[PDB]
Protein chains: 2
Amino acid sequence: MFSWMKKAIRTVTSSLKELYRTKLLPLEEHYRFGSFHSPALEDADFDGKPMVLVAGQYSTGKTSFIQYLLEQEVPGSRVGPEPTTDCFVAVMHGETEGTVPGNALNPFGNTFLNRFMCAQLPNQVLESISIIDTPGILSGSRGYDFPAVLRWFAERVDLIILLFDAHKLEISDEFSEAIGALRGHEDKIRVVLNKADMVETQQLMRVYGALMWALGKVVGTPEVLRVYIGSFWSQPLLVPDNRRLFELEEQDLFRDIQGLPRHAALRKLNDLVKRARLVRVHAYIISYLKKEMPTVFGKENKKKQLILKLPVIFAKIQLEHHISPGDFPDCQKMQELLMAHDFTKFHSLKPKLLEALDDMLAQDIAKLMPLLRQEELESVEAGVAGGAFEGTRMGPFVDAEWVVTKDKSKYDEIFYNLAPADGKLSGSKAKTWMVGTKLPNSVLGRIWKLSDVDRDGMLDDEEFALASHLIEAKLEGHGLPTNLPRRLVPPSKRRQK
Amino acid sequence: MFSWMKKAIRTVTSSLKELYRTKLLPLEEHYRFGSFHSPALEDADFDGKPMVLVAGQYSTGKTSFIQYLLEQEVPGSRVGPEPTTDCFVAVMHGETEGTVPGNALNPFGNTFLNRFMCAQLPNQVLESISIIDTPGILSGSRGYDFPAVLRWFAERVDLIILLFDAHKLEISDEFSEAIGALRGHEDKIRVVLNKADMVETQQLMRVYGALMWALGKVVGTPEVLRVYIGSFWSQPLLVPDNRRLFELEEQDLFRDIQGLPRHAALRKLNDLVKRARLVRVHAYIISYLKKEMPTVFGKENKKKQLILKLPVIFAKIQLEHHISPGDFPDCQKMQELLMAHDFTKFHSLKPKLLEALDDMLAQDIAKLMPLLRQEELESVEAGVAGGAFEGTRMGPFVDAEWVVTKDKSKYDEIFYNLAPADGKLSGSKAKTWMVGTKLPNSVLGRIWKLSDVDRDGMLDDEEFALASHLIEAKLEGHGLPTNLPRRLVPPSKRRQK
Ligand SMILES: Nc1ncnc2c1ncn2[C@@H]1O[C@H](COP(=O)(O)OP(=O)(O)NP(=O)(O)O)[C@@H](O)[C@H]1O
Ligand SMILES: Nc1ncnc2c1ncn2[C@@H]1O[C@H](COP(=O)(O)OP(=O)(O)NP(=O)(O)O)[C@@H](O)[C@H]1O
Ligand SMILES: [Ca+2]
Ligand SMILES: [Ca+2]
Ligand SMILES: [Mg+2]
Ligand SMILES: [Mg+2]
């Protein structure tokens, strides 16, 4: 099985590749990292185009989202209310429109990727990045391990978009399992609250709350994840109240996903750094077992013991080598994988190699930062090209004193003549006068809303003066502001700022 | 120390009181509940007025909130930016305005409530309820145990209002400790996100998120807590964008706090039920120790052991008596309190009494529900009286086919004559024409925003027809809708619903 997915001149990118093969690869290969965690990296991992993964439950809008980013339909995947997508669609660039199934790029070492399709089409966006539509996560058995495959993408992908639909939020257990697989790559996650224009403004808040309340417990990290609220959707808004917010959030995401090529080399560095640590941990985990094993006699029991003692084995290694619990892999898995290996064949601890790795992380990596910083402004305004990211899409358009004080004393005469109690005119009394202006009820309401600044249901002299001013304004032929400007707020009422 | 705070005819309330003294009090008194958890209840607990507690960090707006509920200033407490309040102000009804310090209602069994003030004033709200302003929770030592006092209120109070300020959200550790004290009384909590009109609409979402992400981990319950977003504040809105939401949330809270007298007897029942369980657990916890203790010899070691074995003691009691971990108290505390007691003096297990308690919870309590249901509609439209709850405060005010189809073919002539590409007119080209109408840029923008329904930055024939229709509309002298009604959406573009 193999991936074509990732689609002089001494660059930080190359430097990384050279560092890997020189100071990591030996350490991986000596302690057989590839037979436990992840196989040896290839040039494709360094020279390939950046990728963005899109995941979520059924009917969350993943396929729609990609289509929306593209402003164009996906050859393979189609939109539908019932579970439609049933495979991993690797939406990537193509000279001509069309698709190609799995197995097109001796696999006697057999494949189950036959359920994996590649969609190819000519598109400005696809010149910069390659998007991956995944199958819907089950909500409430399968032919393969779904978390592990996400964990596989997590190591290689640039952005992980997780969708949730405001309409029918469900944070289900197979999902809760999925997140566990992303552990260690929190920073790549971008939670998206889709269909936010479908639920009522109050309801949206509940949903949003619940989601964060949930996600808080699931990922468990103290660093809150950024959510993006919207409807990634070329169609009209069901409820428009929160239009500004959605189109603001959209942009925040689009800017973040646009700069991926510019910020490509850094994530590679960081992910290499992250790998190094797991490699290092693994090394000690193997080495320590081989040390504990006997030469020839009584080994079968010692293996059976050691695997049961593994929790203690980790704990003891954490202490004496000063390494964060977050670096260690899931014990329960190691437990299982270690059963398949011949403990006697394990290699010894070889400080020689470990030192190289350590020195890579200590100095070599520190040295590159200067260069990287230079590369991140030397020439990096490539960005994600046209599509939905295009600017034209937004459209081709885009200290004082109170102004009624001059007419104040005129209004007061009318005010106090209407018998307000305690300097306050009742709503009942205010309406019965206001309507006397012969203005449409609707307008009079909008005036009232504006004028009752302290919102107590009554009008004092200043508020009445304001109301009157507005009534005159509209009577002369003017539009009422949807919201009062600081300027029109009666001086005494204005905020302290 | 004593509380005046809680300020024929066989009623559910009395029934409860009789049940308590008959089936709980003996069990409390026999195993000395009062010297461990909470003292014997008094008539004041049953016959008193309902109370609402208000807590939060410094400058969250607690005192302001109460004042806002009252529409009137608090005699004792005053508003201020720096830490002002330094005592528990029990805002309750009063015939005349004024205050009275602590110790006004042989306390040779000495008092530290001297730092506790009572504010008294005549007010319609206060006829129904009594509010409690607390000191600000520390953010980032004291003369007393602050959580425990909250735990004391938690048992007796009807609503617990927790404030957070959107402006400067801090979920601090002394707060995180406080929540622990409320454990078991989640249902009484009402989280309030204050000052929401201070931060920008996007920012508010971040804050709100972070808060729920945090609170998720802290209370730990699977049942999400209801938050109320607003600015409980008689002054004008800094940013008005989300005015509807705030005034909607406000009402949701006010309705919830208004029905407290109507729903008073139920919470008492529930809290009695909750007490019963702790009493029952405690009984077994004591009984089991007394059983484990020797008659005369070797006891000093057995006590010292038993307290260390207490975790196991609980665990073993959970199993064999089928009781939820949530019923048990904090071990670390029991550990400490049990040191002060003479184990030999403890009473034996007395199934007689336990059975009464069990039978109360099994049948007696089940029998009352019918009655309670009858009381919750017989005559219960008392509610919280006038104040901010008054209705007048809101003010005294309060299938088709497309309408441009008739003029469609007229517009198209103009459209296609302007050389749109692929049935789509560019924004550049659309603006340069639109401005030809000699309408103010601002309006033309509002039109554009309305007309570009698919929001791709271009106008197709239908959108152009719409735009034109709107241009004619305004030219004739009409207000543009802030948002397009379903009616005006071009038929082909309308949502599936
Ligand atoms: N932003 C949105 N607002 C409202 N409805 C939407 C939105 N996006 C998609 N839908 C509808 O919701 C359904 C799901 O859309 P779709 O893109 O098929 O989700 P999906 O996650 O790709 N399905 P699956 O691949 O089976 O998990 C479709 O019927 C869409 O019409
Ligand atoms: N809803 C609001 N919006 C904006 N500012 C507010 C709001 N409520 C109160 N404030 C301001 O914030 C500060 C704190 O108000 P205050 O009611 O004193 O808080 P507090 O929690 O009672 N203080 P403390 O008792 O020491 O914790 C004051 O300066 C108020 O003017
Ligand atoms: Ca007023
Ligand atoms: Ca358009
Ligand atoms: Mg799909
Ligand atoms: Mg205060």
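Numbers run from 1 along the shown chain.
Keep in mind that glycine also has a Cβ here, set from the backbone N, Cα and C atoms.
Secondary structure from DSSP puts B:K195 (ATP binding site) in coil. Under the heading ATP binding site, Swiss-Prot lists B:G56, B:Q57, B:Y58, B:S59, B:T60, B:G61, B:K62, B:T63, B:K195, B:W233, citing experimental evidence as support.
B:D456 (Ca(2+) binding site) falls outside any helix or strand according to DSSP and counts as coil. Taking the Cβ of B:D456 (Ca(2+) binding site) as reference, no residue of its chain lies under 8 Å away while being at least six apart in sequence. Per Swiss-Prot, the feature Ca(2+) binding site maps to B:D452, B:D454, B:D456, B:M458, B:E463; the stated evidence is experimental evidence.
When DSSP labels each residue, the domain 'EH' (B:407-495) comes out as 55 helix, 7 strand, 27 coil, counted as helix, strand and coil in that order. The feature domain 'EH' is assigned by Swiss-Prot to B:407-495, with sequence analysis given as support.
As annotated by Swiss-Prot, domain 'EF-hand' applies to B:439-474.
According to Swiss-Prot, the mutagenesis experiment B:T63 to A (Swiss-Prot position 72) carries this note: Abolishes ATP binding. The Cβ neighbour count for B:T63 (mutagenesis position), using a 10 Å radius over every protein chain in view, is 24.
The annotation that Swiss-Prot gives for the mutagenesis experiment B:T85 to A (Swiss-Prot position 94) reads: Abolishes increase of intrinsic ATPase activity upon interaction with membranes. Sequence-distant contacts of B:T85 (mutagenesis position), defined as residues of its own chain at least six apart whose C-beta falls under 8 angstroms from its C-beta, comprise B:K62, B:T63, B:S77, B:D133, B:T134, B:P135, B:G136.
Swiss-Prot documents B:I137 to Q (Swiss-Prot position 157) as a published mutagenesis change and attaches the note Increases intrinsic ATPase activity. Taking the Cβ of B:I137 (mutagenesis position) as reference, residues of its chain lying under 8 Å away and at least six apart in sequence are, in sequence order, B:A55, B:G56, B:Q57, B:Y58, B:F146, B:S172, B:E174, B:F175, B:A178.
The 10 Å shell around the Cβ of B:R142 (mutagenesis position) contains 8 further Cβ atoms across the protein chains shown. In the three-state DSSP scheme, B:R142 (mutagenesis position) falls into the coil class. Quoted from Swiss-Prot, the note attached to the mutagenesis of B:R142 to E (Swiss-Prot position 167) states: Increases intrinsic ATPase activity.
Of all Cβ atoms in the protein chains displayed, 7 besides its own lie within 10 Å of the Cβ of B:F297 (mutagenesis position). Quoted from Swiss-Prot, the note on the mutagenesis of B:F297 to A (Swiss-Prot position 322) is: Abolishes localization at the plasma membrane; reduces increase of intrinsic ATPase activity upon interaction with membranes.
Mutagenesis annotation in Swiss-Prot: B:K299 to D (Swiss-Prot position 324), described as Abolishes localization at the plasma membrane; the structure shown retains the original residue. Shown in sequence order, B:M293, B:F343, B:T344 are the residues of the chain, 6+ apart in sequence, with a C-beta less than 8 angstroms from the C-beta of B:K299 (mutagenesis position).
One mutagenesis experiment catalogued in Swiss-Prot, B:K302 to D (Swiss-Prot position 327), is accompanied by this note: Abolishes localization at the plasma membrane; abolishes increase of intrinsic ATPase activity upon interaction with membranes. DSSP assigns B:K302 (mutagenesis position) to a helix. Long-range Cβ proximity for B:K302 (mutagenesis position), meaning a same-chain Cβ under 8 A and a gap of 6 or more residues, is found for B:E292, B:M293, B:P294, B:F343.
For B:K303 (mutagenesis position), the Cβ neighbour count at a 10 Å cut-off comes to 18, with all displayed protein chains included. What Swiss-Prot notes for the published mutagenesis of B:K303 to D (Swiss-Prot position 328) is this: Abolishes localization at the plasma membrane; reduces increase of intrinsic ATPase activity upon interaction with membranes.
Among the mutagenesis results in Swiss-Prot, B:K304 to D (Swiss-Prot position 329) has the note: Abolishes localization at the plasma membrane. The residue drawn here is the original one.
Screening the recorded positions B:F297, B:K299, B:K304, B:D452, B:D454, B:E463 for a C-beta under 6 A from any atom of ligand 2 leaves none.
The distance from the Cα of B:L105 to the Cα of B:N106, across a stretch of 11 residues left out of the model, is 13 Å. Once the 9 residues left out of the deposited model between B:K7 and B:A8 are set aside, the two flanking Cα atoms are found 22 Å apart. Least packed by the Cβ count within 10 Å, out of the binding-site residues B:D452, B:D454, B:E463, is B:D454. For the recorded Ca(2+) site, residues B:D452, B:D454, B:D456, B:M458, B:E463 set the reference point as the centre of their Cβ atoms, and the other residues of that chain within 8 Å of it by Cβ are B:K424, B:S451, B:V453, B:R455, B:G457, B:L459, B:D460.
The recorded positions listed here are B:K62, B:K195, B:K304; among them, B:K62 has the most other Cβ atoms within 10 Å of its own Cβ. Comparing Cα positions, B:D454 (Ca(2+) binding site) lies closest to B:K195 out of the recorded positions B:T60, B:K195, B:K304. Taking the C-alpha positions, the distance from B:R142 (mutagenesis position) to B:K195 (ATP binding site) comes to 28 Å.
For ligand 4, the nearby recorded positions are B:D456, B:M458, B:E463; that is, of B:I137, B:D456, B:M458, B:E463, these have a C-beta under 6 Å from one of its atoms.
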